[PDB]
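Q: This structure is in structure tokens; I'll ask about it shortly.
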Amino acid sequence: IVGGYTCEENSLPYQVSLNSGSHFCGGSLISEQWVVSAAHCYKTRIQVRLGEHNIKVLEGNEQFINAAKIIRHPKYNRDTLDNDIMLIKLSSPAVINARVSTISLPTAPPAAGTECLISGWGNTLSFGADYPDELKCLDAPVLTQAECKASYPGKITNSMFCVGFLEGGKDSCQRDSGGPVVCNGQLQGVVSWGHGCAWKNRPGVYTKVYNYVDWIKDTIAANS
Ligand SMILES: [Ca+2]
């Protein structure tokens, strides 16, 4: 997250870190045993880290649980990032408590102009890279589809929407990928891509979670 602030500790209890030696992506806990992330974050083995604030120091609220199933959307396109979403089934359920808990799936799409909360342990620089120890947060609005499309002409599919600031300065970034965009208490987006981070006319592009609620339901039911 570029241009954000350090979140209050364990104030986003649905935020997870995907770890494969180091942190590499975010995710969102949607039930005791299931996480939503980006398909481009797939690896064959993933450890999910819940209850984190400082990802470098064991503070006492962490739960580390291996992924048992890692299921990309079957229409994920690895060139265009169309359908950039995946589900992770934990090998055992997380213990739900004040510091680890779920985020609701969305009941409607978010309107343009809605203020959302984006979070993660991704890069904090617009040129180069620096990764933080503590979870970062960003308050940002949903942009119109026309703004999204004008920012990335020919690249915005029907699974994508934009959130951010066309003037630049504040955005998600590398290793925020897979993590949440929450608007009015519902998971509306998955951090997906952009050109650079926090550049003018290059807002973040996010997967439209609302478009996948039925897919999530069905996939979970079939893998239970
Ligand atoms: Ca920690």
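Chain A residue numbers are taken from Swiss-Prot; in order, the displayed residues are 81-304.
A Cβ is built for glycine as well, from the same backbone N, Cα and C atoms used for every other residue.
Under the heading active site, charge relay system, Swiss-Prot lists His120, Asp164, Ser257. Sequence annotations record features per position, and here Swiss-Prot assigns Ca(2+) binding site to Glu132, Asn134, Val137, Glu139, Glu142. Quoted from Swiss-Prot, the note on mutagenesis experiment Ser257 to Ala is: Loss of catalytic activity.
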Q: When you average the Cβ positions of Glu132, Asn134, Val137, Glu139, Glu142 for the Ca(2+) site, which other residues in that chain have a Cβ within 8 Å of that mean position?
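A: Checked against the 8 Å cutoff, the neighbours are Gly131, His133, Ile135, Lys136, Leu138, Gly140, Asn141.
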Q: Identify, among the recorded positions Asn134, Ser257, the residue whose Cβ has the fewest other Cβ atoms within 10 Å in this structure.
A: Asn134
Q: Out of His120, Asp164, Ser257, point to the one nearest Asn134 (Ca(2+) binding site) in space (Cα versus Cα); all of them are recorded positions in the record.
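A: Answer for the nearest of the recorded positions: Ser257.
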Q: So, three-state DSSP: helix, strand or coil for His120 (active site, charge relay system)?
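A: Going by the DSSP assignment, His120 (active site, charge relay system) falls within a helical segment, counted as helix.
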Q: Look at the recorded positions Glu139, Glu142, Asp164 and tell me which residue has the greatest number of other C-beta atoms within 10 angstroms of its C-beta.
A: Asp164
Q: Out of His120, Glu139, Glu142, which of these recorded positions is nearest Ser257 (mutagenesis position) by C-alpha distance?
A: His120
Q: Would you mind checking how many other C-beta atoms are within 10 angstroms of the C-beta on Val137 (Ca(2+) binding site)?
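A: For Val137 (Ca(2+) binding site), the 10 Å Cβ neighbour count is 11.
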Q: Give me the Cα-Cα distance between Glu132 (Ca(2+) binding site) and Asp164 (active site, charge relay system), rounded to a whole Å.
A: 24
Q: Can you tell me which of these recorded positions sit near ligand 1, meaning the Cβ is under 6 Å from at least one of its atoms: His120, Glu139, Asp164?
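A: Near the molecule: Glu139.
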